Amino acid sequence: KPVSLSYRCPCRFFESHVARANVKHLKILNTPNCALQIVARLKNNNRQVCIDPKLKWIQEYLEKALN
């Protein structure tokens, strides 16, 4: 299979393996050309990533942040 369109948005690859436990802090980018892509920063991994919105722990977070 081929690759998605070009690259512009901040988030591109999402790793749902993350969990609020190993998550350090949450962050979001209000990019105009793109939608609201929720970013984050892992602990045990020590790095910034893009968390999945369908996550089990983020589903509660996203529900409180805005529903």
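Chain A is numbered as in Swiss-Prot, which gives 22-88 for the residues shown.
According to its header, this structure was worked out by solution NMR.
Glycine too: its Cβ is placed from the backbone N, Cα and C atoms.
For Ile49 (heparin binding site), the same-chain residues 6+ apart in sequence whose C-beta sits under 8 angstroms from its C-beta are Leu57, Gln58, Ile59, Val60. Feature annotation from Swiss-Prot assigns heparin binding site to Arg41, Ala42, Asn43, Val44, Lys45, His46, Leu47, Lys48, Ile49, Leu50, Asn51, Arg62, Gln69, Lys85.
Contacts of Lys22 (mutagenesis position) defined by a Cβ separation under 8 A and a same-chain sequence distance of 6+ are given as none. Among the sequence features in Swiss-Prot, the mutagenesis site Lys22 to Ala is noted as follows: Loss of chemotactic activity.
Here Swiss-Prot notes a mutagenesis experiment, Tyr28 to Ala, with the remark: Impaired CXCR4 activation ability, but only slightly impaired binding to the receptor. Residue density at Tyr28 (mutagenesis position): 8 other Cβ atoms are found within 10 A of its Cβ, drawing on all protein chains shown.
Taken residue by residue with DSSP, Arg29 (mutagenesis position) is part of neither helix nor strand, so it is coil. Experimental mutagenesis is annotated in Swiss-Prot for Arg29 to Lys, with the remark: Slightly impaired binding and activation of CXCR4.
Looking at Swiss-Prot, you'll find the mutagenesis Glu36 to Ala noted as follows: No effect on anti-HIV-1 and chemotactic activities. The Cβ of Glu36 (mutagenesis position) lies under 8 Å from the Cβ of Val70, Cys71, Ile72, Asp73, each on the same chain and at least six residues away in sequence. For the recorded site, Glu36 (mutagenesis position), the DSSP three-state label reads coil.
Here the residue is the original one, but Swiss-Prot notes a mutagenesis experiment at this spot, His38 to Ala: No effect on anti-HIV-1 and chemotactic activities. Within 10 Å of the C-beta atom of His38 (mutagenesis position) sit 12 other C-beta atoms, taking all shown protein chains into account.
Among the mutagenesis entries in Swiss-Prot is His46 to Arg, noted as: No effect on CXCR4 activation. Impaired dimer formation, leading to increased chemotactic activity. Eliminates the pH dependence of dimerization. Contacts of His46 (mutagenesis position) defined by a Cβ separation under 8 A and a same-chain sequence distance of 6+ are given as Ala61, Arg62, in order along the sequence.
Quoted from Swiss-Prot for the published mutagenesis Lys48 to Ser: 55-fold reduction in binding affinity for Link domain of TNFAIP6; when associated with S-45 and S-46. According to its DSSP assignment, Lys48 (mutagenesis position) is in a strand. Within 10 Å of the Cβ of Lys48 (mutagenesis position) there are 14 other Cβ atoms, across all protein chains.
According to Swiss-Prot, the mutagenesis experiment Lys64 to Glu carries the annotation: Loss of integrin activation; when associated with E-45 or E-48. Counting only same-chain residues six or more apart in sequence, the Cβ atoms lying under 8 angstroms from the Cβ of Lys64 (mutagenesis position) belong to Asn43, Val44, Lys45. According to DSSP, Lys64 (mutagenesis position) sits in a coil region rather than a helix or strand.
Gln69 to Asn appears in Swiss-Prot as a published mutagenesis result, with the remark: Slightly impaired CXCR4 activation and clear resistance to inhibition by heparin; when associated with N-46; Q-48; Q-62 and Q-68. Around the Cβ of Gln69 (mutagenesis position), the same chain contributes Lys48, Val60, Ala61, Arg62, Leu63, each under 8 angstroms and 6 or more positions distant in sequence.
Put simply, the two farthest-apart Cα atoms among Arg41, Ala42, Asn43, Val44, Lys45, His46, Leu47, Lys48, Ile49, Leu50, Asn51, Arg62, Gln69, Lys85, the recorded binders of heparin, are 25 Å from each other.
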